[PDB]
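Remarks on the structure that follows.
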Amino acid sequence: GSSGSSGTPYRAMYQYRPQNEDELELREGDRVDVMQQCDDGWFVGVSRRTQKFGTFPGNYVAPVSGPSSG
């Protein structure tokens, strides 16, 4: 009995190597669930492999959703 988490679908263009639990690991061709967008550009969401939450370099992932309206 609680609200759910709504995020945007993404894809890890390349594999990432997080040197801290805080950072979320990524794999070339992996689905990512972005939640918030960092000013600099980074993204903060959850992975689809380890179901973990953290921060990763958006430069490695990309918006698979496609052409959306905002």
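Numbers here mean position along the shown chain, with the first residue as 1.
Per the header of the entry, the method used was solution NMR.
Backbone N, Cα and C atoms are what each Cβ position is placed from, and that goes for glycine too.
Looking at Swiss-Prot, you'll find the mutagenesis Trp42 to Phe (Swiss-Prot position 649) noted as follows: Loss of SOS-binding ability. The note that Swiss-Prot attaches to the published mutagenesis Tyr60 to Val (Swiss-Prot position 667) is: Loss of SOS-binding ability.
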Least Cβ-crowded entry, counting other Cβ within 10 Å, from the mutagenesis positions listed as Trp42, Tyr60: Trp42
Whole-number Å value for how far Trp42 (mutagenesis position) lies from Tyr60 (mutagenesis position) (Cα to Cα): 9
